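Note sheet for the following structure.
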Amino acid sequence: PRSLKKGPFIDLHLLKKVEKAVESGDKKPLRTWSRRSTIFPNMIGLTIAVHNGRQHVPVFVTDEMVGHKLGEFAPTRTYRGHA
Amino acid sequence: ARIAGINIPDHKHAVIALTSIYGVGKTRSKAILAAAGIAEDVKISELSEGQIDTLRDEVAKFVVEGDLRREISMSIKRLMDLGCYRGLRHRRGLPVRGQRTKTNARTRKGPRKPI
Amino acid sequence: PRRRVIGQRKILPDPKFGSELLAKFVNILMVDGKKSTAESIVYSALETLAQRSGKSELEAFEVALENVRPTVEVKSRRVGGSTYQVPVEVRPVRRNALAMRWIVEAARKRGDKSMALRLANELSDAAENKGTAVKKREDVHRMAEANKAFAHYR
Amino acid sequence: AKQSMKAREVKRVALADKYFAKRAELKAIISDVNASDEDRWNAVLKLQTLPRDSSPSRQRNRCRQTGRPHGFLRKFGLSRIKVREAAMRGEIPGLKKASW
Amino acid sequence: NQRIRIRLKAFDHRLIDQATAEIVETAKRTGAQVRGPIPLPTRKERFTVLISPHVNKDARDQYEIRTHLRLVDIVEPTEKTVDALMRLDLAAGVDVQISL
Amino acid sequence: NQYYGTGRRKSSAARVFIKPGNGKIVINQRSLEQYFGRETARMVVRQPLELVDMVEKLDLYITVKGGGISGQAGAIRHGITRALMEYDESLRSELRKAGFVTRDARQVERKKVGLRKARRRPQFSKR
Amino acid sequence: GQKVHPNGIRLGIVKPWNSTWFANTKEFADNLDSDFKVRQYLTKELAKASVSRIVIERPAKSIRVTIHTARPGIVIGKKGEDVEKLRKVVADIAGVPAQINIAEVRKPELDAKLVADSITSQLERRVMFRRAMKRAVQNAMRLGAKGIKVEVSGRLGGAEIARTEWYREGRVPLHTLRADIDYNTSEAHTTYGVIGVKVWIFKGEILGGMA
RNA sequence: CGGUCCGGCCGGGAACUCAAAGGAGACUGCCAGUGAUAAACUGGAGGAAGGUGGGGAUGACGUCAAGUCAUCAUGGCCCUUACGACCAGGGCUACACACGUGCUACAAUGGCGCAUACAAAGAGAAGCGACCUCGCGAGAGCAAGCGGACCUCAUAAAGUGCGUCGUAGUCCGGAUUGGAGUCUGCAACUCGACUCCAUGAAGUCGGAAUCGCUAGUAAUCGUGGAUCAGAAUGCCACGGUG
RNA sequence: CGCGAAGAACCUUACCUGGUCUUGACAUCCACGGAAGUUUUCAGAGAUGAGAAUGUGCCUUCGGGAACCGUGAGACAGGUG
Ligand SMILES: [Mg+2]
Ligand SMILES: [Mg+2]
Ligand SMILES: [Mg+2]
Ligand SMILES: [Mg+2]
Ligand SMILES: [Mg+2]
Ligand SMILES: [Mg+2]
Ligand SMILES: [Mg+2]
Ligand SMILES: [Mg+2]
Ligand SMILES: [Mg+2]
Ligand SMILES: [Mg+2]
Ligand SMILES: [Mg+2]
Ligand SMILES: [Mg+2]
Ligand SMILES: [Mg+2]
Ligand SMILES: [Mg+2]
């Protein structure tokens, strides 16, 4: 895990976007490529679209998602079965 | 020798007998013995009824046995329902810590299944 | 070995009993280059054997070897297309090596607690003409008798 | 390597050299134990915006003649293949076949 | 009143030997006592490279740099001695370090 | 006075000084039994002394550096041998027949490229 | 099989280095790269001056470049006009003041680089490869060489299938480490492809070492 | 030798270990026998070393249209608002499976706890980083020294003494997973290393088959380096026991 | 088959998905204007697109020159094809 003394890591662009969306009450999906950003408590009610590599995938944040990276909720490899 | 509910420790040294409790390992065991004032090398057989009750109190200060099994189950369960990367890896029974699956992922996949 | 240009390498005598024979015994019980472990296993086993059977250690050791040493062994040899297990007489050095090797292997295949105990038990058994070491030596002697027909024959 | 790949490396060095001081001070603020939380937060956010190339860890050592990204030797600055060529032509002082 | 240590480094023993003999000769011409040249241990840097462009590991060449090191102690720091050594030049393949 | 011998075995160098004495054997400012717990190592050190009839007639001051228990013991045996011979040249014939005069030149063979160790080669498969 | 580089095996035995300087790890790579740049520039500029070797000896604050050539005149120029401009540009590349010396090769028929360069020049001029190799071998033997071997490889005569040909007179004891064997390789970029030329010239055994 | 702060500590020495330069030494030279009055072989002596003393580097003419047009160069071909170029995210890490090479084991010649002994080789300035303090620890703060036979990495480990475990899937084994962290790095989700607490899988020596090694070798036990911000069970080296 | 790779989180990277560029990321020649450079704001995932402020040297000619910046035109560049 990242060091506690360094705090969490959220990309500035997404940080600017999330605060504007929450203050304006906007409900439109926030398209982002930032998979390395931790989910701050501020976006608990927002729908973020995170690039899985080829598509932006919709993730509605929930209380249980705080502290996790955004990328965790955007599977990058497609495996259905071997047969 | 009925510490932590059903767990029954044996006649073996106390510090190692206490490891039979789910939730207690060697480090915690030594802490139990040190806090309760019983030598680690004594046997549970030789252990006196006054000393055993003290051990039960020192173990109760920890989340062990069925409480741990509920705690562990809730943690795995919340990952799966939440549906993050580590949830899917738990649901599909594949290594959750980034280990290679091309080969050598048996402890998670079980015995080999022929094509 | 195609040129037969090898002599022999010197072996230092065992420290406690001054025996080159017993020094060679400690080199077979040795595993992983740990000779100090092996001598401690042998000296303890020999001490237990001496107290168990009387006598000293060297003569007690010697009697066990003379009861495990073979005399004739089968060697596959090819005359014509046909091969035969010709019974051949063995050299005294080969006798000692085979006897020591068999005692150690038989001792290893035992269920006692310590290797010293396993070695002492198997070594005392050899003195009593019983045990896997002498049993398999009998097997060697029995297989040679079955092929006594092919001694000095095609 | 390709002319583009070698060119990418020259840019990475240029940006790293230009922003060395700014990045260094920000990392000092981050590691400062007696620093206020808002100052550390501003340092984290400031470093992110700084160009990635300016990071001295995004630079790959490449052979100084061919630009090869693998088999590099820091002492000589060249890939194993160019080192052996220079060594057997006597262009590397002191270097000779080793034997022991 | 003081003493200087002359640290000679080279890649060639025959070269560093002639340059140390020159320094010890010069000091005696400027009348300074000199503790005799002391051979400090030689550094053997050692390099191992693959010799084929593709694949074929186990095909390797091994190289070594042997840095020879000599030390000279001019105990008599006569004013003439130090000045002569500053105006003195040594063979290119020799590194000379001055310590007061 | 002091009779000196240098002894080497594997990676060790042993400096031995011999003066007529009661039989005190000191190694690195510590006794023989305290320096060497191994009976094989102790026997090696003493070997040149009981082969000759001087077990208690000489005092040995030994300082040994480098190597391991057997290397250091073997280096010490070589030093005492060379020191006894300087002390009394008559000893050469008995020391040579025994073999203590030779310097065991067996060193550790270098690891070679393509081999895991000096000689062991990685496992082979035709197919 | 494949053979060891003749110059490299005998470096420090009978052959000297073309770069003779000391440098700590910090300056070793930069100095080595600087030598490469100056050697590349000198060869390109003096391609028609018949240069044999360039020895870059770096005194502490300078770069002394010694150029061995078989035609010193065209190199030095009139009143050193050419060697002067060469010094200036070499100093510019190195970053330190430069000193250039011009060594003359008495026999350009006994120097491997000259022979290899001449053979490749004829090949680029479309001369028959066998003739060039034979002429080189005969010239060296006339000039007193103890031995010579010349190898030419790759689409000889414009052939679709490449091959290797080689001539050898005298002795070329490649295994002998005290043998003064000057080896050098050059390449000819013809219209059909690249032709590689390798020359070995054995001049006699050296008794004594680096003396 | 003289004191000791008992320490090469100080004076001092230049003996010794060692360092690294220059020499010496080994040649079937000597002796005997065999052999074709030969080459050579065998034993002996002396010697530190004996017959090529040990190891390395060194690879003939050629062979396989062997490998590499992705190190580089290069004939021809081909794209040239694209097959060139920039960027962000992802992939190279997927996983019914098959195989190669390893690692760790399956214990008692062993595991664990305490005490203690003996190396070699190396590396180091946007670097090695002591000591002291804080933390269970990985680490953190402070800060000396060192471009190095001086300082640091850096406590060798197997070994040895005592105790315990007593043959059990175990005080074996550490896989896997849950939690809490550390560090490098803009950034550790995919996909880093390491720590702590908990968890405690398979495995009780491996079918047909198959591999390495003749001496300081194999076996075993640690140590170092390169690459490298970080990321070794790989690789290249080094000694210990043997 | 622990092989190139002496070390794929980004980079490396040569692959993919999406957004972009077209004498071009890299080189030379030609013209036109500009010192180079430095410090800040917005938008964007970033490439980029917009703004500003500051800075105007060097050497002698006294028409300048040498470095770098942008634009245009092509001759060309570029290719781990
Ligand atoms: Mg190119
Ligand atoms: Mg990198
Ligand atoms: Mg070893
Ligand atoms: Mg070769
Ligand atoms: Mg040869
Ligand atoms: Mg082919
Ligand atoms: Mg192919
Ligand atoms: Mg990318
Ligand atoms: Mg791969
Ligand atoms: Mg089982
Ligand atoms: Mg365990
Ligand atoms: Mg062999
Ligand atoms: Mg690293
Ligand atoms: Mg391999």
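Chain C is numbered as in Swiss-Prot; the shown residues are, in order, 2-155.
Recorded method for this deposit: electron microscopy, 2.7 Å.
Using the three backbone atoms N, Cα and C, a Cβ is placed for every residue, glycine included.
Taking the Cβ of C:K36 (mutagenesis position) as centre and 10 Å as the limit, one finds 17 other Cβ atoms among all the protein chains shown. Quoted from Swiss-Prot, the note attached to the mutagenesis of C:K36 to A or E states: Defective in ribosome assembly.
Annotation of the mutagenesis experiment C:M116 to G in Swiss-Prot: Significantly decreases affinity for its own mRNA. A helical conformation is recorded for C:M116 (mutagenesis position) in the three-state DSSP classification. The number of other Cβ atoms within 10 Å of the Cβ belonging to C:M116 (mutagenesis position), over all protein chains shown, comes to 21.
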Whole-number Å value for how far C:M116 (mutagenesis position) lies from C:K36 (mutagenesis position) (Cα to Cα): 14
